[PDB]
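A.B. asks: One structure follows; several queries about it will come next.
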Amino acid sequence: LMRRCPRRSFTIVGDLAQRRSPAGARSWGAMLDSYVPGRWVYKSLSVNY
Amino acid sequence: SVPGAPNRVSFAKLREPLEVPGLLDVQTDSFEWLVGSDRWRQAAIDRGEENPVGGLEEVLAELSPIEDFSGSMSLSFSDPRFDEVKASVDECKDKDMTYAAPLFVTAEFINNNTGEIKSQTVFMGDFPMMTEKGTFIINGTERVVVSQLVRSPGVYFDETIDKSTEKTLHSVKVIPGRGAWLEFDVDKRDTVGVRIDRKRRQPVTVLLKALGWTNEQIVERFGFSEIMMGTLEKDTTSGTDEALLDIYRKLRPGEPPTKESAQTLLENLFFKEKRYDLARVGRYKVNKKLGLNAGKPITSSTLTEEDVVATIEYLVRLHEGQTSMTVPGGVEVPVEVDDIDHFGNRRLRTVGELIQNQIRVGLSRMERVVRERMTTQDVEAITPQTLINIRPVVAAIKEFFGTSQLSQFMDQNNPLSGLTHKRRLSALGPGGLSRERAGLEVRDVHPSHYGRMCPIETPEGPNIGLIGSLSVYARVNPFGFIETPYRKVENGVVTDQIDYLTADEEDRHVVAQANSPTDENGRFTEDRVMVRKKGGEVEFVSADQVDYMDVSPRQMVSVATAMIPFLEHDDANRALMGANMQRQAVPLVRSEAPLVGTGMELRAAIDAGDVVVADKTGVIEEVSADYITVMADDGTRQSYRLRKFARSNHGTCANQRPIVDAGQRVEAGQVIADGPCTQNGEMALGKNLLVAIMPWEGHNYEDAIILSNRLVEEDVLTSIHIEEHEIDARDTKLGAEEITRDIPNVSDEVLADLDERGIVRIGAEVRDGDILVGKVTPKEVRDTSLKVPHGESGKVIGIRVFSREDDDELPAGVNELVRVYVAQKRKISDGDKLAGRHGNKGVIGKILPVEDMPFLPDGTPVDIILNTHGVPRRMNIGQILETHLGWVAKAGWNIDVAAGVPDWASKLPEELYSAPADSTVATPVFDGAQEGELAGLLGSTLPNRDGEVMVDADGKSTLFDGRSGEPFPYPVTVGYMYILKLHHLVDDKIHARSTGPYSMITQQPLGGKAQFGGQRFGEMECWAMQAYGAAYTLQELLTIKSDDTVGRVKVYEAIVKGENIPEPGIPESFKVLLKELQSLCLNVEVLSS
Amino acid sequence: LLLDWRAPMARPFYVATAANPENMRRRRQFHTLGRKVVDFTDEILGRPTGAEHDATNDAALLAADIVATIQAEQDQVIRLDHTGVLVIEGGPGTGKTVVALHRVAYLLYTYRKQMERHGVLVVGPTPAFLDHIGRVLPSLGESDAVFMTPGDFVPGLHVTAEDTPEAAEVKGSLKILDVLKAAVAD
Amino acid sequence: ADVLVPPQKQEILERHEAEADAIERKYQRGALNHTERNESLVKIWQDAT
């Protein structure tokens, strides 16, 4: 995907704790720091309603 | 301003704040800059420019010093000096010489091994000079160097759609005056790449590292955009040395690299002045864009690392879609694409700059030879004269004025033609553009042309849009950008301060129309005003939202366009046609200024330079057809020589006639002799004819014109045409060509006119085939006499002979040269093209007797009849307006102001309340006679000799039929119209051929009237013949008449012997094919079936 | 009578939020299958009351200050002018899908000129995001957007079978890249 | 005299001019895009012609 988007403009939506694949992400940093170290912005939603 | 101009009442209602400048200043000022004339220096030092430098001084300073590898020897140049011209203009045009002055420069040689200096004056050659008329006289002919439009040096950004992915992609290129190009771009995969000197594309980060940037510096300066970071992280190169080696390989393939050259290659390529520079105009443009080097003046002409980094940043910001950019430390600037068509980018190479560039090339060759021959001479005795080789520089100058596209034969058809030629702006030529470059796009009218290039004038041929004309009020910057004047406007009151704005300056402000109703002090009366906005968008804005105003409505038009009356009532197409046709009107034996015209004929005629103007105030002492003598009040005596029946470059008559008599007092600047097409100092390109607008028996059908025989009887449209015949005698492998009265095997009567030299006597009548000068050559001799070509005739008016025995400078091999001039009066005849100033053109279909024309109730016959069906569908109704006003001018008018002025006459200046018969009036193009004023003047016309008015308020008169005698059932529009005799006479368009010369390359008949060729029988004509089913005629055309030689001669003999033409068959070109087929062992056989 | 979605006064429909309402109280979406409106769903740009009808039930769920903090957080996610890699995470029942849809709508609207030619790629187990994009930006969803599952990255090919949970892990890590090179070296 | 000008040419124009003004008015409030504003003006002036 990063090869297909050199602009590095991504809207990444997911939840690590709901992963079912073995190759799925265990930490967003481990996946993204290789391409946008520190430049990617993390937002987390807190309230369950 | 002309002391002795004729009176011409004007309909103008606006007051001119600025007078028209010297029309041909674009030539004279440029050349004076080139030679650093005193006038130019004084003009420039007063503009604010400190320490002005001329073109020759510029190139010589650029050249010097010339030094060897060790730096021991040096050579410098200074002080270019011009001696007196070798011969006068008249003598130059008489003896086929070049109007030139010797050029001298002081050259100083320095030898550091001893410190001794040796200054010496070096003769650099005969520099061709420019006459006061703005022309160069080369080898006896008059030539004009047209200004050339070129994309100015700078940095240009653009965006284009990818033809593969349809994606939009951004790019930038740096265009220098000289040196390698540098381009950057963003490709369809969002990777930023750089092309150095048009080589293979590579990542920009490679070049950045090549400039000494490290990854940390790149990620600091950039990183605002992710594409640059991606390019950096995806680059297989690290280190300045690595990038320099890669660039060396991609610039100089195969050859071994080295650290010694790694930095040197780039430094020489883009940064050292002796190989790369922005020419002081690219530097200014690159400073204005990118916000670099603001405030302090232009100091160096070369590029800098800062420029490259700023260009990269600007390109990336533009790709990101930003609008504002600020270089660290620089001024904030907009981020936008650059329009290459805008005159903010296109600049004008004047004549001086072109000549300067050619001198620069010649000086480069001289520098090469000097650098070569310093090593081969004893340093202890070398002097500036031994080192200097002036053959290359004089060769360069001689070649520029010879086989060059921009230096062109002067358009001497009429004075206006030459004047418009001088003010021509040619987009083509060396460095302009080529056949592979823009077509439709570059030929368009751009909003920035307003007031700088005329949107109407352009040659009819293949150069529509590529060649334009400078506007009347425009002028060139020192950088070459065309400025135009505007009035300042403050607080809604039009101020009297005038500023010359360039297109770039103009785009930043709002400009109001010239026809703005204002109070006495300039306050706008209307709350809203028509203005031009930044993007060339016309808008209506509040009166207090205007910064500048047009000086005059004539701002956007040129001279010929400004000479079209009632221009605003004609569509642009017919206006263009009329402007171009004004440029090709042939001079007439008698000139006649237009009865109704513009206030431009006088100034255009005086500026064209074909009228003789008194140098200073004095009293006429002696007037002759050949010369005029003036005794000045200062005590000096002037004698002006007049050109009489001289041949123009196009073959027209250039006779000059005095218009003053002995004992008259003339003010300085007053016209004392009229030119080819002037009356009393103003344009007289045509004649005023009485015209009736009506169809007449079909003889004016499809734009044909009917002329009265008076125009033939009274020589109204007669012209004088002069043709030149040249012949040379040379050396040969068998002897030399000889000229004598004796010619072998000819009758005694064919050489009766010849004089002792074998040359036709002056005053002899000569026609088709008559011997002009007899020349006998070795094969016992062979006749090779010059003879009048087919269909040509006239009287011998002049002979010019040059001989090697008299030290005449004929070319090598030629022993003698003779030119004979033959003059003929051409009457107006059927098929000759007549035209007005409004695009109405037609050939004469009939010349009726005087009593056949429709005639007015007093018995006056009309001179010309124009069909009614031509006017309405072409939107050239201005020709009608003129027709009415031309009548009111011929017969005076008197407005009845008894019970106050009429409402329709409230705007007419009091000088227009009345005028006598045969009066001349002036109606500017966009400010003149209104419809209501003209309608009232039609009803205010004076009675004729008999006391009755023929043309009524409608402009129509009752006409009697000259043939039947009955009055025409309805009144017809009758007036006076100014018409031109165009240089498209049928006399030189009739061509016929039964048999003649053939091309030895294909054996087909030649092509051309002067080559006595045949007409083209095109493939579509073959299709048309095929559709008829006319096999025999098509075969005859293809076989006998073009290719078959044996069939050709056979048919000719058959015709002359009165026997039926034979059957063509078995063509030669078929026999060759059949024999080739047989050669391949193919048994090709023709079957009888 | 109808505003082009690119018109300036239609800007709020894409950028307005419950925390920063651009002078609007309710935003109504119509779901259309042609010349007909199948249904409409409303969202209040403010504190809800539960009487409003929306298929997502956001108004009713929020009607059932902590709500102010929810609005503030959602606005912070949506309005972020990052133009970069944004990772939105949330536990179930928090509504990360709604916030992500609003965020992508805002981003696509504000940068439409810059992305009208490049196109937008959507990846996931379902085209729901492309459904929303098409229902709010048809000019972009219909002709510019693209959808791909992780088994459909390769053009032409369309895989659906899934590998065992250990071969996939090695095949799903860059540690296998060195293998691939070796393979072409083999 | 025979190139007649219809007396209803001054009224028609001004009427349509009013409409043009209205369009610009709606463009100043942001109810119109630039290209669509130009299209509306072109249609109005075609009707006027």
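Numbering, chain B: per Swiss-Prot, residues 22-800, 822-1131 in sequence.
Header says: electron microscopy, 3.1 Å.
Cβ coordinates come from backbone N, Cα and C, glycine included.
Heads up, here are the entries from Swiss-Prot:
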MUTAGEN   B:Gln429 to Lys or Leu  Rifampicin (Rif) resistant
MUTAGEN   B:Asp432 to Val  Rifampicin (Rif) resistant
MUTAGEN   B:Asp432 to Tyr  Rifampicin (Rif) resistant; RbpA no longer rescues transcription in the presence of Rif. Decreased affinity for Rif, no change in affinity for RbpA
MUTAGEN   B:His442 to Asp, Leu, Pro, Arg or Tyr  Rifampicin (Rif) resistant
MUTAGEN   B:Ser447 to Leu, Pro or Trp  Rifampicin (Rif) resistant; RbpA no longer rescues transcription in the presence of Rif, decreased affinity for Rif, no change in affinity for RbpA; tested in the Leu mutation
A.B. asks: Fill in the CA-CA distance, B:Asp432 (mutagenesis position) to B:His442 (mutagenesis position), as an integer in Å.
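C.D. replies: On Cα coordinates alone, these residues lie 6 Å apart.
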A.B. asks: If I take the alpha carbons of B:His442 (mutagenesis position) and B:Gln429 (mutagenesis position), what is the distance between them in whole Å?
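C.D. replies: Spelling it out, the Cα of B:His442 (mutagenesis position) and the Cα of B:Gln429 (mutagenesis position) are 9 Å apart.
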A.B. asks: Round to the nearest Å and give the CA-to-CA distance linking B:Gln429 (mutagenesis position) with B:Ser447 (mutagenesis position).
C.D. replies: 12
A.B. asks: Let me make sure I understand the structure: which of the mutagenesis positions listed (B:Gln429, B:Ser447) has the fewest other Cβ atoms within 10 A of its Cβ?
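C.D. replies: Comparing Cβ neighbour counts within 10 Å for the mutagenesis positions B:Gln429, B:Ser447 gives B:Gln429.
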A.B. asks: Using DSSP and collapsing to three states, where does B:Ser447 (mutagenesis position) fall: helix, strand or coil?
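C.D. replies: Once the DSSP labels are grouped into three classes, B:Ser447 (mutagenesis position) ends up as strand.
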A.B. asks: Where does B:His442 (mutagenesis position) sit by DSSP, helix, strand or coil?
C.D. replies: helix
A.B. asks: Quick one: what's DSSP say for B:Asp432 (mutagenesis position), helix, strand or coil?
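C.D. replies: Assignment for B:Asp432 (mutagenesis position) reads coil.
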